[PDB]
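Comments concern the structure below.
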Amino acid sequence: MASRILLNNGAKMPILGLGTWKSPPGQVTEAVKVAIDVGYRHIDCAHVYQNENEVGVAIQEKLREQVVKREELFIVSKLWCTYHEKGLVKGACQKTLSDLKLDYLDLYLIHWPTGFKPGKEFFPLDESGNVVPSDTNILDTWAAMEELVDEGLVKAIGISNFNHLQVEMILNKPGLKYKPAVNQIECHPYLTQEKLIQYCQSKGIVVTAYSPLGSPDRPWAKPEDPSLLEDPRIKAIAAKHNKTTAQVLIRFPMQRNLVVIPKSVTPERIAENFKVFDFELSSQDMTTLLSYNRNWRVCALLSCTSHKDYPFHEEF
Ligand SMILES: NC(=O)c1ccc[n+]([C@@H]2O[C@H](COP(=O)([O-])OP(=O)(O)OC[C@H]3O[C@@H](n4cnc5c(N)ncnc54)[C@H](OP(=O)(O)O)[C@@H]3O)[C@@H](O)[C@H]2O)c1
Ligand SMILES: O=C(O)CCCCc1ccc(-c2cccc(O)c2)s1
């Protein structure tokens, strides 16, 4: 298992990164410092997570300490839905750069295909509770992303939570200048994504798997929900390999040629989650884990189901 995957912009992306959604701002600086100290070279960020300044403090310390060179880091962030207007994209990127204390991002993603009305609120509502869309076509948002490459602010651009028809719309865009490098999507044994992954990979787009542990700290968890970390069938595979269930859940996407971004703020777990380059799941293990698919989502963007660009009505 090589540590990096080649992107269609010619750069290499570490297959294991640290997630930062829900990482408290008072804990994420130490989490990122620990992660870099124990070998992580890829951090997954977003403006909407509200903790990029604190992530950036850690990155900057480790650069200043000469623990790692900037060239060796792969920093990802994402354009939030209220910044899809073409005239807002550059400023959104620059705010993220300023908070992360970087001069460039390695990868900048359209966070969701749904654009929202711009303003202070990340989920602007009408008086009846619906999210207020923006009329900016996503292909115009893509052109604005391409401009960031051509200004040196980002090395690569990509997409997140795009279904296969939306990926295809980008690939068919009149005058397309840069193909997406990555589509970052939810993926784990309960949402295995075979069709979307094969489509993206067949077009040279690398897939990043989010919520690989099933996001046990997601805010809307309910007792009746399935639980990957507690699934006896997955625990049994881990026991057979003398690894933890989380380690199996991280290794699984790696063997599908995916990038994977488990989140933790717990130092011992940050280190545990990186110790996944010393064992292999068998093809039978892989087929068995794939067989657990449920089409079950952590992130269904439930406030936006009427948005014209809502991604999860289509089969894939
Ligand atoms: N593009 C998108 O729309 C999108 C959406 C969702 C997520 N993401 C990205 O993907 C990342 C990962 O997804 P996620 O945060 O939803 O969930 P996740 O990585 O599946 O799970 C994180 C949870 O697992 C716990 N955990 C971590 N390592 C563990 C271990 N070894 N043993 C037991 N528990 C462990 C964490 O606890 P502690 O932190 O307390 O240790 C936290 O509660 C996000 O942080 C974000 O960067 C992107
Ligand atoms: O899209 C992504 O990458 C993950 C979600 C990011 C935006 C959010 C939606 C709902 C969130 C939330 C809901 C209730 C409580 C709480 O503390 C947070 S955060």
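Keep in mind that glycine also has a Cβ here, set from the backbone N, Cα and C atoms.
If you check Swiss-Prot, you get these features:
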- 10-19, 211-273: NADP(+) binding site (BINDING)
- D44 to N: Reduced glyceraldehyde oxidoreductase activity (MUTAGEN)
- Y49 to F: Complete loss of glyceraldehyde oxidoreductase activity (MUTAGEN)
- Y49: active site, proton donor (ACT_SITE)
- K78 to M: Reduced glyceraldehyde oxidoreductase activity (MUTAGEN)
- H111 to N: Reduced glyceraldehyde oxidoreductase activity (MUTAGEN)
- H111: substrate binding site (BINDING)
* Asked: Taking only the binding-site residues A221, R251, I261, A271, which one has a CA atom nearest to the CA atom of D44 (mutagenesis position)?
  -> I261
* Would you mind ranking the binding-site residues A221, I261, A271 by how many other Cβ atoms sit within 10 Å of each Cβ and giving me the lowest? => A221
* Structure fact -> Long-range Cβ list for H111 (mutagenesis position), cut-off under 8 Å, min separation 6+ in sequence, same chain only, gives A46, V48, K78, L79, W80, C81, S160, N161
* Work out the three-state DSSP category of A271 (NADP(+) binding site). => helix
* Asked: Between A221 (NADP(+) binding site) and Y49 (mutagenesis position), what is the CA-CA distance rounded to a whole number of Å?
  -> 18
* By the DSSP assignment reduced to helix, strand and coil, which category contains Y49 (mutagenesis position)? -> helix
* Listed recorded positions are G10, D44, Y49, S211, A221, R251; which sit with C-beta under 6 angstroms of ligand 1? -> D44, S211
* Asked: Which Cβ among the recorded positions (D44, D231) has the fewest C-beta neighbours inside 10 Å?
  -> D231
* Structure fact -> Most isolated by CB count within 10 A, of the recorded positions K78, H241, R251, is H241
* What is the total of other Cβ atoms whose distance to the Cβ of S211 (NADP(+) binding site) is within 10 Å? -> 23
* What kind of secondary structure is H241 (NADP(+) binding site) part of, going by DSSP in three states? -> coil
* Cα-Cα distance linking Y49 (mutagenesis position) and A271 (NADP(+) binding site), given in Å to the nearest integer -> 23
* Asked: Which of the three DSSP-derived classes (helix, strand, coil) applies to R251 (NADP(+) binding site)?
  -> helix
* Neighbourhood of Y49 (mutagenesis position) by C-beta distance under 8 A, where only residues 6 or more apart in the same chain count -> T20, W21, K22, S23
